[PDB]
Amino acid sequence: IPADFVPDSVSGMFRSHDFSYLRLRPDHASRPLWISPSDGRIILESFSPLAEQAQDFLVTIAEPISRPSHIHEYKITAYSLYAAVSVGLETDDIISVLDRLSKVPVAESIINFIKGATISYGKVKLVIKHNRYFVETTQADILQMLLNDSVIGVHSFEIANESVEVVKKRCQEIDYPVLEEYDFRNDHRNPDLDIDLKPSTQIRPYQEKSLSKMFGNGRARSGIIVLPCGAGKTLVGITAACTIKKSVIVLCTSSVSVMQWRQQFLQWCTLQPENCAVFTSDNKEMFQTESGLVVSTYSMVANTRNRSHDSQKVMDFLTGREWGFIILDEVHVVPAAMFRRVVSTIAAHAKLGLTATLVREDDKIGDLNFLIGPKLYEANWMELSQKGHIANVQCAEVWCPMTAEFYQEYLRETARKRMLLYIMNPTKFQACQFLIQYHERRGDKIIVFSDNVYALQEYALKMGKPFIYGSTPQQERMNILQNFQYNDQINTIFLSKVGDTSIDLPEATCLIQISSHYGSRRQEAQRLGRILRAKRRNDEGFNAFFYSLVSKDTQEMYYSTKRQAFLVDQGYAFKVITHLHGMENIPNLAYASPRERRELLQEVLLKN
Amino acid sequence: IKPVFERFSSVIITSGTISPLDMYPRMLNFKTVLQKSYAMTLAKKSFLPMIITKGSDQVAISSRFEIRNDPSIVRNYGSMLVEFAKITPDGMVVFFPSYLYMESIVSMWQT
Amino acid sequence: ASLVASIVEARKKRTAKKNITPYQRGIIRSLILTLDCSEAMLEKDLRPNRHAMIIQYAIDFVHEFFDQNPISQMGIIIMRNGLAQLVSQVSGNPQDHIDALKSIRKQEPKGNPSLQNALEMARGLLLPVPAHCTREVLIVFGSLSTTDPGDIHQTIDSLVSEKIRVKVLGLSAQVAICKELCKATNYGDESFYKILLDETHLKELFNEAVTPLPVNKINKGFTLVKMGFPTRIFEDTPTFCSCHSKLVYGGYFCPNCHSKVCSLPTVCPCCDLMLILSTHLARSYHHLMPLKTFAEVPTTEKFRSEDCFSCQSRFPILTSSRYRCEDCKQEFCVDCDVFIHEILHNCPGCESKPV
Ligand SMILES: [Mg+2]
Ligand SMILES: [Zn+2]
Ligand SMILES: [Zn+2]
Ligand SMILES: [Zn+2]
Ligand SMILES: [Zn+2]
């Protein structure tokens, strides 16, 4: 507080929130920045100068809390300041630029916070010498304090691979973080891989920014890069591998993703299909070349329950290979306990994380700081939406009025079956039937998401068009997928948690949700990203269409609000629709008669 | 050129697209009294050259006979051929390096 | 530093309007706007699409043309699917063509253009037109090409022989054949093949096309024309009209053959003679009596007055915004200069100053 700040009569519910004690600079017209010192928040104008220069700086040193079109709510965090000094930035420069572009005097607490969040950058480093995690620090000053720490037990010494994760967490805790910047040009101990950036690949500007933020020194800075759906993360990883030119391993959490990234990699880089050996229960071949790649999903390394000897040979081979680069695509699942064996198993130098969503239910997402590193780059979602890099969606949330026909049983149903009982409302069937009619009238490919296989198959059967879920085999689901894509008999399909994420299905510009998870925001966000990567995200007059059929009179409204609040905060609003269109103009409605409603009620009473 | 040069002295060699000037006395044993060019003293821009190093999908293109039957390069070539045809008002010309290269690529765009 | 750019832009603008001339300009006009409604105007490339904006701009064009020059008839023929379709005969009522254009609103633009067919039947529609009427056609065009049944050059020669001019407002860029049409029809002028750069420029171009055009000395048709002022009645009884054959409370009465009509400025249906009001003929007198431009006096020199002569406001003070009417020796503000030069058509300083 640069004032006396005598408490105003209107500042009572302003519990240290009345931010008028600051002496506002007369350059408030030009400068775009406020500071909120009560919570560390930052208030940013979208209509004053210096904001274009300050936007990347605020992303680097701060995190945004909310970014609508008019005012961006940012927040300086120690995580973001560590990311800033890891990119290469410092407290004094941050304070100087902040006072240069700030309308307001710089707060003492914020000054102290940025002073504290300055790391010993360059002091603590680790290298791998023949599959050997050697902790090579620049001084014995590091060795004294680290041996002073009781966990541990120029100059380089060994720390065990499982102990590497624990000591990285510990050194982050004592705020002595390690930078992992591979000198792949200087290191020739690893086999260099003759892969070249083909002229057929040219890079987007924000992707070039993402590379150069972690290629500022020419070394590969290890961390996270968060890019939206369809941004070209495969292209970013291909460019990083082609400019590293070493043995590289990339794991993604689907065999379909294995299968698609292998073809993407052999397409847009000069690595050879001989050098790429694909590992799965389809085939477990190995490449015998000095340099190349072996791809598998996380399952064929995590599992030890039912493993083949050829799988054992392959995982032995990858254990033997000292890789120079690792990318954990869809990094939201690798910090799970059966999945965080990556450091314990794979000897790889540079650790990059590419994913769409950097959020989850628990705090395992922050473990990537001592698993792979901080966020090296992020692309602004609404900026790419207006840039056409991702889509523009007219989301329409459908508040289906609850039928008492199903509510009378739903209220007296036990808790494990209340969910399946209120998913299956005949009014919801009626609304979905007219919505499918209306969007096939508009000529849009529609994909329907249900959390339950039986509800998915019942909706699919009432449509007369097939279903795909997680228990459906891969051959049947791809047959149904190609039937939907090319065959005009299959105009719409019925997808599930194999369709929510980790697939490339951007044709469906229309999406209707009949069910979802209880409170998993990431499933809903990935379902939105399924159509955010749509091909017609660039044409004029485009708005994608998202629909959520949710039953009234429940907790499902609060559930959908919880699942949607991340997208609302992103900028993907959820508009209110209760009275739908074309109600009764549709002649023939699924379970329209009350006898039909009681029929479906006792049909689902057979299970519930 | 030796009968020409040794039969006539007042011989003028000039063109519009000769560059570099010295390469022709390099390749042919003759010398000239002065070697200079002329810049375009233009009031405003009237010619707009472009170097297309990449297709619509940021995919580069080349005329190499080995990579000649590349369907992606075909797709790019037909792509900006179509686009420039749509935006071209009056008259446009195409210059491939070789007739066989034509005949192949025109027959398969005909496909 | 924006005022220097505004000043040099105003200088480069005023270099074109330095020469103001009292050319003989056509009053008995004959304006045709043909419309193409093809696949090109289906592009949404300009918001919302080219078809919608040309519809709206044509509405405005009809209104402005009938307001400024009510002494002409207006015909519209649409172009669609390789056929040119007449939708609006030449008429004195703009409302007929307004309704026809409203029909054109809901229908769908599609097909390919044929300027040969369009201009040929425009010629045929322009055939039974009296000598004093100035036959001229506005053409809008969005294609870069034209499918045609036969030659265009015979049509060009015939149009030149029959003393009809054209002006092309192309959409995308220049088309050489349209340049040829404009040049050959327009005595070698290049001031008729115009290409917009945005929708505001299109608006300005339409406003420019509203104005009457000067005529040529060699194209001499100086004659008289018979005219008749009618008389309006306000009768108690409804009475049958001659034109639409229905009961009318009021209506003008024919000065010659004493019939009655329903609208003006119109020709008689019975004695077949044109009927107007003196307001209608005086409407173009600003075109007949143009206004000289007003000069800003320089900021360095001594000033006759420091506040505006006409609107009575203080002149603002780097440069001097005192637009002087040299015909009345009074300086004015920019607002008054705009209003007198565009909306008004007299100089009140010259009204006060006795001659
Ligand atoms: Mg699925
Ligand atoms: Zn009448
Ligand atoms: Zn009469
Ligand atoms: Zn004035
Ligand atoms: Zn005057």
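So for chain A, numbering is Swiss-Prot's, and the shown residues are 100-252, 313-767, in order.
Quick reminder: no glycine exception, Cβ is built from N, Cα and C everywhere.
Features reported for this protein in Swiss-Prot:
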- A:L386, A:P387, A:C388, A:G389, A:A390, A:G391, A:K392, A:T393: ATP binding site (BINDING)
- A:373-535: domain 'Helicase ATP-binding' (DOMAIN)
- A:589-743: domain 'Helicase C-terminal' (DOMAIN)
- A:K392 to R: Lethal in vivo. Defective in translation in vitro (MUTAGEN)
- A:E489 to Q: Loss of DNA translocase function of TFHII (MUTAGEN)
- A:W427 to L: In suppressor mutant (VARIANT)
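Shown on the structure are the features that Swiss-Prot records.
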residue : record               : DSSP (3 states)
A:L386  : ATP binding site     : coil
A:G391  : ATP binding site     : coil
A:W427  : variant position     : helix
A:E489  : mutagenesis position : coil
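A distance of 12 Å separates the Cα atom of A:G391 (ATP binding site) from that of A:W427 (variant position).
Close to ligand 3, meaning a Cβ under 6 Å from one of its atoms, is not one of the recorded positions A:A390, A:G391, A:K392, A:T393. The least crowded of the recorded positions A:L386, A:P387, A:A390, A:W427, judged by other CB atoms within 10 A of its own CB, is A:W427.
One way to see the shell of the ATP site is to take the Cβ centroid of A:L386, A:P387, A:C388, A:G389, A:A390, A:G391, A:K392, A:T393; the remaining same-chain residues with a Cβ within 8 Å of it are A:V395, A:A515, A:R692.
Between the alpha carbons (Cα) of A:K392 (mutagenesis position) and A:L386 (ATP binding site) lies a span of roughly 7 Å. In sequence order, A:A515, A:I549, A:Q685, A:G688, A:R689, A:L691, A:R692 are the residues of the chain that are 6 or more apart from A:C388 (ATP binding site) and have a CB within less than 8 Å of its CB.
All chains included, 21 other C-beta atoms sit within 10 angstroms of the C-beta of A:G391 (ATP binding site). Distance from the CA of A:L386 (ATP binding site) to the CA of A:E489 (mutagenesis position) is 11 Å.
Residues within less than 8 Å, Cβ to Cβ, of A:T393 (ATP binding site) and separated from it by at least 6 positions along the same chain comprise A:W420, A:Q423, A:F424, A:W427.
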